Amino acid sequence: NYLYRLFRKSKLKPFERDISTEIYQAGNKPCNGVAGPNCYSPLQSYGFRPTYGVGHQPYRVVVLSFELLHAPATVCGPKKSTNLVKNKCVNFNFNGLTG
Amino acid sequence: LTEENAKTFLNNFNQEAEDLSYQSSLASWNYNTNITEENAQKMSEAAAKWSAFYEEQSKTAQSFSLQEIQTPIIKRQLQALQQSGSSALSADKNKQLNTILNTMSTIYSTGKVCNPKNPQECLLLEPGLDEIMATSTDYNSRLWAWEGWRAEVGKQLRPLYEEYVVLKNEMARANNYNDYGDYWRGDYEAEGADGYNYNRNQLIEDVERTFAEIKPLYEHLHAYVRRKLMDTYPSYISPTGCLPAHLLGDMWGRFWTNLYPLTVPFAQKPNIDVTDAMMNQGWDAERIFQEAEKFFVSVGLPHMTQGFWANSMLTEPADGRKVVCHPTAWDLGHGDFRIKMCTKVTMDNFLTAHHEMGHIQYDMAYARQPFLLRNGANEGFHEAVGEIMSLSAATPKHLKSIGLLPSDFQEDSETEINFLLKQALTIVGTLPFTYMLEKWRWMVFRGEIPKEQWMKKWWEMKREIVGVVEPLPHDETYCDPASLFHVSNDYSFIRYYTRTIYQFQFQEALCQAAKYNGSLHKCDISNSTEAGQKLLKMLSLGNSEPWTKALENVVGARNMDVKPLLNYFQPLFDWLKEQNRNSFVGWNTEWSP
Ligand SMILES: *[C@@H]1O[C@H](CO)[C@@H](O[C@@H]2O[C@H](CO)[C@@H](O[C@@H]3O[C@H](CO)[C@@H](O)[C@H](O)[C@@H]3O)[C@H](O)[C@H]2NC(C)=O)[C@H](O)[C@H]1NC(C)=O
Ligand SMILES: *[C@@H]1O[C@H](CO)[C@@H](O[C@@H]2O[C@H](CO)[C@@H](O)[C@H](O)[C@H]2NC(C)=O)[C@H](O)[C@H]1NC(C)=O
């Protein structure tokens, strides 16, 4: 159930996806949409098995891409509660207002 | 364009092939470790699917024409894929040849020779006759065993060989080869850049050239063995004559290793055996493989995989599953490397573990290469790489370094001499038998030997080359070669000769790389990373490049050289020359008692 694209006419652009299952035409003759000699289905199967070598074992990959745009940035890290001390002269930082 | 089409075809093939080959290899492993009917049938279906896919791809691959392919790696991959082998013939001829092969295999497996006047004592070759050849000293019993197995096997197998030669000749001609001998010699053919070109015809002359250099050392060894056997057998062996066929310690005379107690130089001096030391220190098979791994990392080759430790069997399971005793190294595919060996805590198993680990390291190095090129450069190279590790492992320096042998051990000349003689009996002795057998098979396939004069030629060559005479005259109704396992089961035999030459050449090259300043036989390649890199350059290549290039990569030469073999055996050669001065070195062709 895990597949990869082995054959494509042109290289992918960054952050592009191709879901096409069209038969890859490597030869002058038209494929006609039926698999035939010199015509190969692009999507091949990753036949994962538990006894494979470490190079071939399945690995799950998550790629995190961070982008900044002219719009106000709305994804930011945690904010520290710290603690509140009263009745003393303490440097206060309340929601970005300092003193 | 044709080259691009071949590249896409190979890319599709490697992904489909690797998966199917892994399924076949895994089913074969499951049968080998856990012998049963269901694992056998599963192996049968897996092999059937893999073979059907491989033939279908080979038929598609034959459409491509090699003339318009410029890149050597794609051309070599297509060459490997396009070898039809036995599929070239028609179905009727292929079925007849398969029937002949199957009946030959079963008849050899079930071969029976039985005691005259003692009917109940009927003996198979594998349980008891080999024991008689290895251990018995009685002349009459050996003469009986040799003659009886020769008579039964030769009389039954002579017609089968007669049509076997014709069918193999038809298959080879169908595959654009001159004869079946040329088809076997194709495996050493290398097509490549200028000066690396090797031809099938060249191989025979190269073997003969190597043989001439090997011949004085073999003649001295034969004379010494003949004198010692004469001491053992007082009147049945002549000083100037050839050795009898049944006194060589083996059924066929293939290995002289069983003659070592009779032919020991120094009886008083013990062997270098370290089994008792392993017993005292509580070593086990896991420790043996770990020490082999330590040697491989120390020389600079990579560590063993986690899968190798997890999945392999290094001990008899003893849980009710039958196993094959023989040690085998398996490259299942997809980075899965395993060893099946029922390892007992002995020195021989320790050396065998080093040999099989060498096979696994050789398999691991060329995993980067494409699927069709994940093989040895030739048949000899794969065995040779394991053999050099076996040679290095057995040295006294290696045993002292790892604590198997005591630190205060003294290496006198006498132990070196008897060890070298044992190595010669195992290694030097097999070479004339191998050369003579391969030459006979090549000439029979060629038709140089007439059909009705086969036996008369073979004994003559054994008289000329091996220097071993028949005990009793054999007419042409006999088929004396066919008693050997390799010939009856359609196996090439020149690989052992090439293995023997390559093993010493590789060992000298690594020792020069490691800057060892002493005798070649005492050399150890441990803790020499440069030697490991020098070896690994050949190991990474596989058969992507011509074997001559790989040979140049290790030894700096493009052809077989037996000067390392003479250099390894030089103290023994000097000793044999020293003790043969009174005696006559050489044999007389005519039959002498
Ligand atoms: C290849 O290199 C390794 C690592 O240098 C060598 O192992 C080393 O062998 C020496 C001599 O046997 C060891 O020295 C002695 O070890 C004993 C036991 O620990 C100790 O009691 C002595 O005082 C002395 O240190 C050394 O420890 C050992 N090193 C390691 C890491 O095992 C190996 O011998 C080399 N092989 C060859 C063929 O040169
Ligand atoms: C040896 O092989 C047998 C059969 O090939 C294995 O027995 C099977 O084990 C699986 C897993 O538990 C069961 O699902 C099957 O029903 C069993 N078959 C039979 C006929 O009993 C056995 O487990 C194997 N042993 C080892 C050590 O691999």
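The residue numbers of chain A are those assigned by Swiss-Prot, with the residues present covering 450-548 sequentially.
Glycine is treated like the rest: Cβ placed from N, Cα and C.
Quoting Swiss-Prot on the natural variant A:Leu452 to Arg: In strain: Delta/B.1.617.2, Epsilon/B.1.427/B.1.429, Kappa/B.1.617.1, Lambda/C.37, 19B/501Y, Omicron/BA.4, Omicron/BA.5, Omicron/BQ.1.1; Contributes to cellular immunity evasion and increases infectivity. DSSP assigns A:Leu452 (variant position) to a strand segment in the three-state reduction. The C-beta environment of A:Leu452 (variant position), restricted to residues of the same chain at least 6 apart in sequence and closer than 8 Å, consists of A:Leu492, A:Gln493, A:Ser494, A:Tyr495.
Listed in Swiss-Prot as a mutagenesis experiment, A:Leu452 to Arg is described as follows: Increased resistance to neutralizing antibodies. Decreases HLA binding to NF9 epitope. Increased binding affinity to human ACE2.
Among the sequence features in Swiss-Prot, the natural variant A:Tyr453 to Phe is noted as follows: In strain: B.1.1.298. With a cut-off of 8 Å between CB atoms and residues at least 6 apart in sequence, the same chain places A:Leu492, A:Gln493, A:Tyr495 near A:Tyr453 (variant position), listed in sequence order.
If you take the C-beta of A:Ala475 (mutagenesis position) and look for same-chain residues 6 or more apart in sequence within under 8 angstroms, you find A:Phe456, A:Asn487, A:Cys488, A:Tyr489. A mutagenesis experiment is reported in Swiss-Prot for this position, A:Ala475 to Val, and the note states: Increased resistance to neutralizing antibodies.
Listed in Swiss-Prot is the mutagenesis experiment A:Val483 to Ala, annotated as follows: Increased resistance to neutralizing antibodies. Taking the Cβ of A:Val483 (mutagenesis position) as centre and 10 Å as the limit, one finds 7 other Cβ atoms among all the protein chains shown.
Quoted from Swiss-Prot, the note attached to the mutagenesis of A:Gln493 to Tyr states: Reduced host ACE2-binding affinity in vitro. In the three-state DSSP reading, A:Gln493 (mutagenesis position) counts as strand. For A:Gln493 (mutagenesis position), the Cβ neighbour count at a 10 Å cut-off comes to 17, with all displayed protein chains included.
Listed recorded positions: A:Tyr453, A:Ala475, A:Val483, A:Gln493. Those with a CB under 8 Å from a CB in chain B, in sequence order: A:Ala475, A:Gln493.
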